[PDB]
Amino acid sequence: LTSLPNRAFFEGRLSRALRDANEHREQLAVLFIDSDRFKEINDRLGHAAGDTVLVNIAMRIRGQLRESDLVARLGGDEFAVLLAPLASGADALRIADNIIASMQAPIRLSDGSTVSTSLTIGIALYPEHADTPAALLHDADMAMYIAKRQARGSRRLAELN
């Protein structure tokens, strides 16, 4: 266990954060992070190593967020981050850049072995992209798929797909 809040919890914070944002004129963002080439790592190193990587990734994500932001594991190799309140989309991209830059440093395994991985991020914005939690999540999900598709270790802002 990574000790990070789960999906259910994340969806809750989102609903309320979305309200707060709408009530008072503010912006919020949902970022989706997918560890690059996770499967290959498992096959070659095993699931035990995969976990150690997830844990490390969890810390590297949290260590780059404001105490106001939220980090939760959607499951397996994917994480979901809440950026609220946001002053603009530029900030959301700024934080994503930082998250991807923190992964540039190799991950030291329990037996001295090193593992270098990348983070693919899909950024969905409110209220530009979506007006509700579901859609905002779906948008961050799809934008995170295309990124994996176009390039990995990259961030991608949703647009009509």
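All chain A residue numbers match Swiss-Prot; in order, they span 254-414.
This deposition comes from X-ray crystallography, 2.8 Å.
Backbone N, Cα and C define each Cβ position, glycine as well.
For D330 (mutagenesis position), the same-chain residues 6+ apart in sequence whose C-beta sits under 8 angstroms from its C-beta are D287, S288, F291, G303, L307. Sequence annotations record features per position, and here Swiss-Prot assigns Mg(2+) binding site to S288, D330 based on experimental evidence.
For the published mutagenesis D330 to A, Swiss-Prot gives the following note: Produces a wild type colony morphology and an attachment level around 60% of wild type. Under DSSP, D330 (mutagenesis position) is assigned to coil, being neither helix nor strand in the three-state scheme.
The annotation active site, proton acceptor is assigned in Swiss-Prot to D330.
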Count of other CB atoms lying within 10 Å of the CB belonging to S288 (Mg(2+) binding site): 21
